[PDB]
Amino acid sequence: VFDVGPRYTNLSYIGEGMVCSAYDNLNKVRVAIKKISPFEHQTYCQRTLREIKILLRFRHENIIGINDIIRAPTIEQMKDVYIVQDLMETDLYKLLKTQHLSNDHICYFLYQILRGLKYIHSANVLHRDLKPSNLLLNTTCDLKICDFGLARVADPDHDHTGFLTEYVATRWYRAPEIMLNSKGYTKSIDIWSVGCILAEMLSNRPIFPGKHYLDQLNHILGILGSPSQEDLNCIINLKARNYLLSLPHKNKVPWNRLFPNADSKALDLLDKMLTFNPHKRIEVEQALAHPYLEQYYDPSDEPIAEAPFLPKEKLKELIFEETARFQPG
Ligand SMILES: Cc1cccc(Nc2nc(Nc3ccc(CC(=O)O)cc3)ncc2C(N)=O)c1
């Protein structure tokens, strides 16, 4: 049951709440709708409150926006919530598992990813779950970052934690520091993902397909090779450092080897993005200004945010209030 009033008609399943494609009789165009009703499960409401707030605040060409939201007129009657967004032709995930991207395509995709990330980060926000399935693409290959479900506000000061700390974000694109002593409250956590995403656009397959928590880590050290003495020193947590030391030595696999068909500049940037020590990992602005993206880099055309961005009763009430602007009057 997809009850989205009269304005939106001609429904049809799209993916998995439930996402469908409807025609906007008011905009003479088609759009996508996402049905959400996790209210029962508190462990699924704050994620809806976060994204809505972050997505309405954000305004960027490379970031998906909310064109409209649907819900009951009263908090009592409000059950399901319908978020409406622009309908894209596909995503990086489906494209990677069927198409071969040319160097020019990779360059453009990388640029659009970083351009929007720059805005996200400029608003002191971390995406934390960037990956192909979260990058929508239209027929002309324009890219848009989506799903700020796990996004948070940067909090570098309180990013340290013990060894083997549970993490939600997709395993394959998790930064090595996450399985060691990082809680994921630093902007470098997003650059690492963009990194993994680059490698994937090069060989059409995830770079570090870990099978489990540690498998992700041992899969990373496989290419980068054992972390240097300096990088380890940075790590203070005894449990974490001793694990890296217990591990056998691993040589570094040369990028020009994993992707001999890649572009040297791109590989040079891939190197900066996939750095074991987060503190030395390149920044988004430094990535946009990298020689690889030289034909696109334009700081004046790369907007930044204008300013830095619960019981089972408040979340519903809060979400209800955050969705009022889309109600008549
Ligand atoms: C499958 C799925 C899962 C989660 C969200 C969407 N939603 C969206 N889907 C599209 N087009 C879209 C339609 C189909 C696919 C996969 C395929 O090739 O069949 C990928 C993207 N465009 C925008 C959104 C959006 N704004 O949410 C689609």
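Since chain A takes its numbers from Swiss-Prot, the residues it shows come out as 16-31, 35-327, 336-355.
The deposited model was determined using X-ray crystallography, 2.4 Å.
For all residues, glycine too, the Cβ spot is worked out from N, Cα and C.
Taken from Swiss-Prot, the feature active site, proton acceptor applies to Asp147. Looking at Swiss-Prot, the entry for mutagenesis of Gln117 to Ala says: Reduced affinity for DCC. Strongly reduced affinity for DCC; when associated with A-123. Annotation of the mutagenesis experiment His123 to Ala in Swiss-Prot: Reduced affinity for DCC. Strongly reduced affinity for DCC; when associated with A-117. Annotation of the mutagenesis experiment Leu155 to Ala in Swiss-Prot: Reduced affinity for DCC.
Between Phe327 and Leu336, the deposited coordinates omit 8 residues, leaving a Cα-to-Cα distance of 20 Å across the break.
Annotation for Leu155 (mutagenesis position): spatial neighbours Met106, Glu107, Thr108, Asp109, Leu110, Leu113, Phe127, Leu161, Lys162, criterion Cβ-Cβ under 8 Å with sequence separation of six or more.
Here 3 residues go unmodelled in the deposited structure, bounded by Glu31 on one side and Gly35 on the other; the Cα atoms of these bounding residues are 6 Å apart. A separation of roughly 22 Å, to the nearest angstrom, links the Cα atoms of the residue listed as 'active site, proton acceptor' and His123 (mutagenesis position). Under a cutoff of 8 A between CB atoms, and with a sequence separation of 6+ in the same chain, the neighbours of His123 (mutagenesis position) are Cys159, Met219. When the recorded positions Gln117, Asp147 are compared by the number of other C-beta atoms lying within 10 angstroms of their own C-beta, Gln117 comes out lowest.
Under DSSP, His123 (mutagenesis position) is assigned to a helix (H, G or I) in the three-state scheme. The residue listed as 'active site, proton acceptor' carries neither a helix nor a strand DSSP state and counts as coil.
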